[PDB]
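Input: a single structure, listed below in structure tokens.
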Amino acid sequence: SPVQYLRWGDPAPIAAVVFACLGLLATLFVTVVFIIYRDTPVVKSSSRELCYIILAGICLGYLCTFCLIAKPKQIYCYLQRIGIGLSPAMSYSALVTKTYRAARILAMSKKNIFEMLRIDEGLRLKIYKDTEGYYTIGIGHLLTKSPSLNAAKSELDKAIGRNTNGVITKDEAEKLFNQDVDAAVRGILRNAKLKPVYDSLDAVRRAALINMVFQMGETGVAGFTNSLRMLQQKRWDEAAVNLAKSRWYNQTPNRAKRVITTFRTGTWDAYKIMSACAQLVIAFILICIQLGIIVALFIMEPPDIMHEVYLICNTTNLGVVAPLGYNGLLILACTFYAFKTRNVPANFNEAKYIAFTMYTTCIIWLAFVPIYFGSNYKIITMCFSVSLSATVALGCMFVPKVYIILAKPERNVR
Ligand SMILES: COc1cc(/N=N/c2ccccn2)ccc1NC(=O)c1ccccc1Cl
Ligand SMILES: CCCCCCCC/C=C\CCCCCCCC(=O)O
Ligand SMILES: CCCCCCCC/C=C\CCCCCCCC(=O)O
Ligand SMILES: CCCCCCCC/C=C\CCCCCCCC(=O)O
Ligand SMILES: CCCCCCCC/C=C\CCCCCCCC(=O)O
Ligand SMILES: CCCCCCCC/C=C\CCCCCCCC(=O)O
């Protein structure tokens with residue numbers, strides 16, 4: 001009984017139970033909120049089905065306390081090794097499926113910009129020089145400012161990952177082009193005249209503004225003071241009429257006509273250019289792998305009470321480390337794709353919170369490796385570790401969304 005330990009001078013069991021109960025309450029509250037407001041754009045724009053999996057893992061993580069702090073029965077040794085190993089696998093397999101799709105969506109997003117500027121600006125598959133005289137390759141990608149051709153080939157090989165001999169491919173020029181876009185977007189957000197327009201435009205019209213920046217530079221695009229303000233006010237037809245009188249349109253009319261048309265329609269018509277049930281199946285597969293790991297250790301090392309509110313079992317290091325390693329790979333893969341997509345603004349900046357969640361999860365799980373093994377109170381540390389990790393996933397990811405649902409119903413709009 002945790003209450004009796006509290007009376008005897010040990011508040012740790014009663015604390016871990018309160019942590020778990022409050023956590024189940026919150027997880028129940030967040031779940032019902034998402035069910036009720038499932039049709040709203042803050043819940044329907046994401047994977048509602050994967051969130052239920054993520055919430056189940058959080059809930060199940062809080063339930064582990066009731067198998068770590070329980071009465072001595074053999075099934076609770078089975079439920080310990082299930083919950084502690086599977087509850088993270090449930091939350092992070094669905095999360096890695098979610099983040100990986102955002103990375104594929106982000107990569108396919110950058111391909112359109114590349115096909116756009118490939119047609120407008122051009123592309124060389126072997127090393128050349130710009131009008132300054134510095135070595136270049138692809139769509140105007142700078143390699144080195146050194147007069148040595150071998151230096152250009154050296155920095156090119158490091159940039160691609162193979163011995164290119166000064167010759168690349170279309171996909172390897174797309175890779176280098178993605179660096180030049182991020183650079184140009186950084187200058188835009190550092191430019192006070194261009195920043196408010198870029199924030200207002202959709203993804204297609206941001207490509208057209210990046211196109212212009214790639215042609216005239218930041219200071220040059222800043223000259224279109226009136227036309228920029230019309231685009232910010234979403235006055236497309238007027239912005240094209242004004243841009244069609246520019247000196248930019250009369251010097252390069254073929255290119256400018258395509259960029260201007262894209263500003264009007266917000267489509268790619270002027271140029272030549274991941275399922276949902278699959279996410280459930282993939283998330284289900286990644287969870288069965290962890291279940292297989294657990295079941296195999298049930299056979300190699302059957303659960304058994306070692307021998308008291310602390311239920312101590314016979315779980316050996318391999319029974320702890322093997323699911324811990326797989327869970328760590330899920331966390332690392334999550335952190336990788338979440339970091340890669342950390343600036344994706346879709347879904348009310350859903351990706352900004354997911355990235356911050358995985359940063360904390362890494363520090364928590366890495367910190368509790370020396371903490372746990374160097375501890376003589378492993379059951380208590382295991383209780384708080386799971387609950388803490390579960391609270392971070394529930395706090396950083398779902399609380400910002402339940403907030404907008406209940407506190408800001410006016411911002412809940414597509
Ligand atoms: C923070 O540590 C854990 C958290 C766990 N669930 N978190 C959850 C559960 C659900 C949702 C989100 N998050 C499970 C095992 C954990 N730890 C271990 O199994 C472990 C054992 C030995 C050494 C180190 C470690 Cl890190
Ligand atoms: C906003 C809602 C409040 C959220 C926190 C709620 C706090 C309630 C905490 C649990 C009660 C105190 C801890 C239980 C120990 C009781 C001791 C005993 O009964 O012998
Ligand atoms: C009652 C046992 C402990 C559970 C208490 C917490 C309740 C919430 C549990 C997990 C939520 C996961 C998803 C639940 C079903 C989603 C419904 C749906 O698919 O629309
Ligand atoms: C308001 C949030 C919840 C308030 C605290 C609820 C917890 C009450 C404390 C007593 C334990 C209740 C059941 C836990 C059983 C522990 C298993 C065991 O006794 O070995
Ligand atoms: C998305 C999956 C959600 C599952 C939540 C509940 C987890 C239950 C999973 C199966 C437990 C079966 C464990 C094996 C039982 C003993 C068999 C044996 O090893 O001899
Ligand atoms: C950033 C996420 C962290 C990834 C999971 C955390 C660590 C997973 C890696 C393997 C841990 C090494 C286990 C070594 C066990 C030591 C045996 C002992 O001390 O008794």
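Numbers run from 1 along the shown chain.
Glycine residues also receive a Cβ, built from the backbone N, Cα and C atoms like all the rest.
These come from Swiss-Prot:
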MUTAGEN   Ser46 to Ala or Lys (Swiss-Prot position 613)  Increased constitutive signaling activity
MUTAGEN   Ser47 to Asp (Swiss-Prot position 614)  Decreased constitutive signaling activity
MUTAGEN   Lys98 to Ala (Swiss-Prot position 665)  Increased constitutive signaling activity
MUTAGEN   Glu350 to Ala (Swiss-Prot position 770)  Increased constitutive signaling activity
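Sequence features, as recorded in Swiss-Prot, placed on the structure.
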{"residue": "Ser46", "record": "mutagenesis position", "DSSP class": "coil"}
{"residue": "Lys98", "record": "mutagenesis position", "DSSP class": "helix"}
{"residue": "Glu350", "record": "mutagenesis position", "DSSP class": "helix"}
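Checking Cα-Cα distances from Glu350 (mutagenesis position) against the mutagenesis positions (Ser46, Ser47, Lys98) with a 10 Å cut-off leaves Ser46, in sequence order. Of the recorded residues, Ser47 (mutagenesis position) and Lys98 (mutagenesis position) place their C-alpha atoms 8 Å from one another. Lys98 (mutagenesis position) is 9 Å away from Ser46 (mutagenesis position) when you measure Cα to Cα. Within 10 Å of the C-beta of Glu350 (mutagenesis position) there are 20 other C-beta atoms, taking all protein chains into account.
In sequence order, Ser46, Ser47, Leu50, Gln279, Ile354 are the residues near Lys98 (mutagenesis position), counting only same-chain partners six or more apart with C-beta under 8 A. Counting every protein chain shown, the number of other Cβ atoms lying within 10 Å of the Cβ of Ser47 (mutagenesis position) is 20. A break of 6 residues separates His307 from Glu308 in the model, with a C-alpha distance of 10 angstrom spanning it.
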